[PDB]
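Quick notes on the structure that follows.
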Amino acid sequence: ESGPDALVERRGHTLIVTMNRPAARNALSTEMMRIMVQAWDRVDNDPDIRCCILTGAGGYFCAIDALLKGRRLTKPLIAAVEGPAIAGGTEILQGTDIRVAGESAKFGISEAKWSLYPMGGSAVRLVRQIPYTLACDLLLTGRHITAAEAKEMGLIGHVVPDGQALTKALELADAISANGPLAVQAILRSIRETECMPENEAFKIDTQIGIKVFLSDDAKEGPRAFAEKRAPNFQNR
Amino acid sequence: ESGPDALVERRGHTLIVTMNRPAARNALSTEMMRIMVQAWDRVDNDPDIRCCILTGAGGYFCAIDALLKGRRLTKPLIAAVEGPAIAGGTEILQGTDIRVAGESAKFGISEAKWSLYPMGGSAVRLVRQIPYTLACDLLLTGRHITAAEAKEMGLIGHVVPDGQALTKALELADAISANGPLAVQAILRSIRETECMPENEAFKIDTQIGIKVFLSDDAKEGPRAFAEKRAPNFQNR
Amino acid sequence: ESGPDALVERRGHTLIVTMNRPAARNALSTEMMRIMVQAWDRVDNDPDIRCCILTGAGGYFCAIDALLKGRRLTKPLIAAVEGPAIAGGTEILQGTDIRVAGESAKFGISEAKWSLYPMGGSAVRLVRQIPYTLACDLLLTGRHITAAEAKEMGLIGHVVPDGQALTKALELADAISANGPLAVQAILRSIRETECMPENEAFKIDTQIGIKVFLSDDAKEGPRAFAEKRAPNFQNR
Ligand SMILES: [Mg+2]
């Protein structure tokens, strides 16, 4: 209806991306997606950004690519879900790392009800992120579930009262942003680089990623801060 | 004891396969397995079948291949488990997609207690379908668990009062059968084809499978039905 | 402070390894790690050992390699966790198969708080062992969780009152040790050998491992014992 189809805001080291078509339940638009991709590039390219939050306006969530298919942000992405996260909203959710929902949020992948296909990658990701039979139930029946059920399935990690999803997400982003950005981002890189590698092969990649972190200046600041019984002040190097 | 070792029945678009040796707790027989494999071929070859249900007779579950090892049905398979699903019964369970159990059902892989090995593929599948340490507990101790515990582990998705497992399974099959068969079956195909592929490689397979669905006639009927605010009438093309 | 940095004890077929630096919250030392690796070799080389338990002394857990990175014991390993299992303790935990914790135990991977990296392999293993978003929460925020929360996540399987973790672990080891060691160890071998192999390829490895078990003398003793309605007496051959 009014304004840009996605808003981008900054809060400390956290970049907040708000899908903003509330009159259309934040249904994806091409302008919404262009704003999202450039925010994604901002997250990757700005060393001052340590965390990203994805949310929707107007009591809905959503009902280089869109749902981050073929691309994943190099910094942590927290979903703050209020209200419906159906179809596109649940596919996007699987491209986020940490997941908070309001109590009244709903999840579901309804594409097959209309003989459509989930193009956002749910048929690849969902069985890898929650127990197989629970994933199959969602993908094949297309039924909608509550936030409580989603947490029970392991699809999200936190359920908060309605309206507090963004608040809790910002608490989590504040904890991430206070951690060493080089460590946080190396962990993500390892998770992605080692996917579907048997662990003896994966450990070789993971060990080299880790040793690189230990060679940083920030890896000296962390221990110094702990010995000086004070909070660390990381510089992304 | 009496009758064929497996019964096959039709209910709408759903084919129902009933392991039928209740005097022997539906222990697998070669005649039971031959009847199962030809029912499986019926599911795959009959475009009118959109869903399959596997259950057992007589208050037991079970206590191209048997437990669908080396072969998986190309259409969704729902387990309706009443009573014991031990050893063979829990291996078969892992070849099904959606899983309903009566409250008094029991699960377990007891082979190692007798220095036997689970030949139905549990040592491959189980750690991939539920959390690693829960899978290890089952496989290495051989202990039996309740339906409630199985749902807690993510091994099954639904627990219903005793005797209602098939009823709930038929509700779920009715929802699947009302969905677009080309979409439902492409999702399964993607899940199977992309297994253990890193997601950037998997997404290429998954995208092509999906686009093929969108090119179908049924993918036009689904949206037309929604716009005409009516239920869709799919033709498997 | 006093005594060897790790104790090794035997209870029937079970070898018990106790990280023993309680004054330092059982923080890993090089002497602790040397004692652990030789105990590991004992587990692998002694046919009389059928199960191993890893625990810590003094109401802490821990706060060929250390956390079994690059190496895994060929026999089942049960963690008995009392008190803090932070950082090193939670990485080690992921190299164990069956997991018991006292009610007051705590888990967490805090490395990133100090811009350090989890060198024990958590960035590879954790997302494979529990739901993706729960793993990401732990690894990226570094926050600590209770034993109840860990069981909810699927990170451990059993929560017992404080002080009873080793007792429950010994119950579980007794059940494992009574099972056929050739079967138990083949299951582990299959799990490890088939990791990240698509199941149709994995099943070929898993079938050959299993058939080898069935050719053993113990695979005849198990059925004979059941027919003689008596407990089996396995000889690891
Ligand atoms: Mg997995």
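The residues of chain B that appear here are 5-67, 93-266 by Swiss-Prot count, in order.
Determined via X-ray crystallography, 1.9 Å.
Any Cβ shown, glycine's included, is placed from N, Cα and C.
Summarising the annotation, Swiss-Prot assigns active site to B:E120, B:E140. Swiss-Prot gives this note for the published mutagenesis B:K135 to E: Nearly wild-type levels of succinylation in vitro, reduces specific activity 8-fold. Mutagenesis annotation in Swiss-Prot: B:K142 to E, described as About 50% succinylation in vitro, reduces specific activity 7-fold; the structure shown retains the original residue.
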Cα-Cα distance linking B:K135 (mutagenesis position) and B:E120 (active site), given in Å to the nearest integer | 13
Simplified to three states, DSSP reports B:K135 (mutagenesis position) as strand
Using a Cβ-Cβ cut-off below 8 Å, which of the recorded positions B:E120, B:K135, B:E140, B:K142 are near chain C?
-> B:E140, B:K142
Does DSSP give B:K142 (mutagenesis position) helix, strand or coil?
-> helix
When you measure from the Cβ of B:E140 (active site), which residues in the chain that are at least 6 apart have a Cβ under 8 Å away?
-> B:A116, B:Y146, B:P147, B:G171
Taking the Cβ of B:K142 (mutagenesis position) as the reference point, list residues of the same chain whose Cβ is under 8 angstroms away and which are at least six residues distant in sequence.
-> B:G171
Rounded to a whole number, the Cα-Cα distance in Å between B:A67 and B:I93, flanking 25 unmodelled residues, is 21
